[PDB]
Amino acid sequence: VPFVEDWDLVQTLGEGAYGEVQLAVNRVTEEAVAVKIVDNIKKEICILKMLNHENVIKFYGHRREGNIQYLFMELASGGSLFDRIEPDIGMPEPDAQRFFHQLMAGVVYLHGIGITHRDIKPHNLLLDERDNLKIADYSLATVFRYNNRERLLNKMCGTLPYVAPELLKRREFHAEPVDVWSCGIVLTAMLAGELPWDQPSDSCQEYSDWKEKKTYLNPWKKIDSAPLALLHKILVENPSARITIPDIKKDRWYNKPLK
Ligand SMILES: CCNc1nc(Nc2cc(F)c(C(=O)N3CCOCC3)cc2OC)ncc1C(F)(F)F
């Protein structure tokens, strides 16, 4: 029975690097939210206050009491996308398409306010009560565009299986194609229930196989040809040849009506 101001901390929603996320219920008003408990945080809070979109987690405010900082956030009561992906199977293509559409709406939004998330993966993609997707966890996020000027990134971060090959090979790189790449790994995972490689490096046989277009192997053989054509445009090793979001939105599978 911990608590803070009027909120009871009632169960553990997740455990991060630093601290945890608790379900917080306001025993007066009965509203339930998510609270991140910690100890970088300054920057994180600053980014969180910018966010206003139906496919990104909303920020309500914070309290600083003692060592511990409390970040109050929208609750996504459906839990994570990670848990809707059956291992070795994925999920039905129409659910995968709808989630993808929503993930792109969120990414467009972030990029439009000049924020790169940098750790897009199914653990960070949460579902509200009607299965609406929300992009969560802004602890690795950063500003890549300010006063209409882009800056290149140089820090390596993210999660190896989701990371774009340039992030391992170039000293500096553009932000947007890295997020687009990780969305293509998410889409693979939804449609096949498996990640295609441990990392996109020259010493990873699975990545070499894909560059050599061996799509008779898994996970690619589990995927229908229309979504696979899109994946061919997303998972392109040269970031300036990689498809952009405006072009993803014209792709034939992206616009296919599904049941
Ligand atoms: C990763 C946790 N972060 C968040 N998590 C949630 N919600 C939930 C996350 C979950 F994972 C689960 C879940 O399914 N679990 C299994 C049952 O036991 C606990 C966890 C349930 C959630 O809401 C009820 N909302 C907002 C946040 C954010 F902090 F991002 F805002």
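Here Swiss-Prot sets the residue numbers for chain A, with the shown residues being 3-41, 51-270 in order.
Determined by X-ray crystallography, 2.0 Å, according to the entry header.
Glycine too: its Cβ is placed from the backbone N, Cα and C atoms.
Annotated ATP binding site per Swiss-Prot: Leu15, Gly16, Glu17, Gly18, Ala19, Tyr20, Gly21, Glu22, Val23, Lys38, in sequence order, evidence recorded as sequence analysis. Residue environment of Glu17 (ATP binding site) contains 9 other Cβ atoms, counted within 10 Å of its Cβ in all protein chains.
As a published mutagenesis entry, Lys38 to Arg appears in Swiss-Prot alongside the note: Abolishes kinase activity. Over all protein chains present, the Cβ of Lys38 (mutagenesis position) has 26 other Cβ atoms lying within 10 Å. The DSSP secondary structure for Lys38 (mutagenesis position) is strand.
Among the mutagenesis entries in Swiss-Prot is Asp130 to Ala, noted as: Abolishes kinase activity. DSSP assigns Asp130 (mutagenesis position) to coil in the three-state reduction, placing it in neither a helix nor a strand.
For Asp130 (mutagenesis position), the number of other Cβ atoms no farther than 10 Å from its own Cβ, over all displayed protein chains, is 21. The active site, proton acceptor feature in Swiss-Prot is assigned to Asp130.
In Swiss-Prot, a published mutagenesis experiment is listed as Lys132 to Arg, annotated Strong reduction of chromatin-associated CHK1 ubiquitination. Residues near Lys132 (mutagenesis position) in space but far in sequence (CB under 8 A, at least 6 apart, same chain), listed by position: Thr170, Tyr173, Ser193, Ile196, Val197.
Using the Cβ center of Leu15, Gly16, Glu17, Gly18, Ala19, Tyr20, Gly21, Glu22, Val23, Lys38 for ATP, the list of other same-chain residues with Cβ within 8 Å runs, in sequence order, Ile39, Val40. In this structure, the C-alpha atom of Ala19 (ATP binding site) lies 12 angstrom from that of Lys38 (mutagenesis position). Annotated pair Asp130 (mutagenesis position) and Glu17 (ATP binding site), C-alpha to C-alpha distance, rounded: 16 Å.
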